[PDB]
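Only one structure is covered here, and it is reproduced in the block below.
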Amino acid sequence: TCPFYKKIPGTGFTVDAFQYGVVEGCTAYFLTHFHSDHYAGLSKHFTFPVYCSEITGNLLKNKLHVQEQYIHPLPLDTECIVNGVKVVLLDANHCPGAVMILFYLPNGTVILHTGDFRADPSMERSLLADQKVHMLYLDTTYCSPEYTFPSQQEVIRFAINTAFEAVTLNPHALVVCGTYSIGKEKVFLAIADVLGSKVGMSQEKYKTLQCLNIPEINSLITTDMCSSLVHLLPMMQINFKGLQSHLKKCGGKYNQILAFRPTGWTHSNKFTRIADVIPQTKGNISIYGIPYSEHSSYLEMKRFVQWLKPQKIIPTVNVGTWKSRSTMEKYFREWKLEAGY
Ligand code: NI
């Protein structure tokens, strides 16, 4: 049955609550983004209204076959009215089409649901600047101080320089990038752009990326693996057996793979700067784990909350153990004491 932290009080709304059947007294189902832990349970047989971004709606229609009459896409940064409640969708800086949702309840309470997000100081200049928030439903994925990571831009610089150098030294090398859900597209697109190649992939992955409004996508992606020197594969195939196998299938077109696994965090970041990262190598296969995160680091999260100064924080991640919950509540107290609210 539905957890309390997926329910918006004083409304008939839920957020990312599609694996519970018919939720008692839910009139409208919001979806923050197209990742499987959040959409789990949608299908062509779903007949309640779903509210979401334009991109997420494209994906519901095309990938899950949800019927068009039940998809209610909203533009960003725009006051809209749902079942008599004013709502706004804000960019979450997560994956394509991911949003945070602002709710303005009839009694004057204001609620922000972050969905999944990576906090950034650019958010301190949206419709959030203009008013107070009583309740924050917060993405606490990395809510512990050991989670530090570089900026996405520093990680992309590292990957582009690495791939450029490798292929210049060996023009018969193949670059591989692992993927398991939408998100992290800049990794593979930036690499392809510096090598003057398209990114090759399965027809199903190509179809998924065409659902996204990426300007000049016919331009960056293809299903012709032959013409391409950057290939996308399932994250699971990013290991030595998977990559030897793939290398065989290219029919002596390539003699080496350099592969990137853009993971969230790895305990190497406690003892290593981005500049000092190295691969795992076996034969003519090298694998780099790079800390490209689409969630807030601990310090990014803390700054965002100390700026917003919500009256109450409800964590939405890591809530299933008493020790995790207590640890997060202790941080939230420090933040409030340090910030003076
Ligand atoms: Ni997500």
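All residue numbers given for chain A refer to Swiss-Prot; the residues shown span 700-1040 in order.
Technique stated in the header: X-ray crystallography, 1.9 Å.
Positions of Cβ are set from backbone N, Cα and C atoms, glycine also.
For the mutagenesis experiment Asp838 to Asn, the note given by Swiss-Prot reads: Impaired nuclear focus formation, reduced interaction with PIAS and increased sensitivity to cisplatin. Here Swiss-Prot describes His994 to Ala as a published mutagenesis experiment; the accompanying note says: Impaired nuclear focus formation, reduced interaction with PIAS and increased sensitivity to cisplatin.
Applying an 8 A CB threshold to same-chain residues 6+ apart, the list for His994 (mutagenesis position) reads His793, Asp815, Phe816, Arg817, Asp838, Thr840, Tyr841, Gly963.
The Cβ of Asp838 (mutagenesis position) has 23 other Cβ atoms within 10 Å, all protein chains considered.
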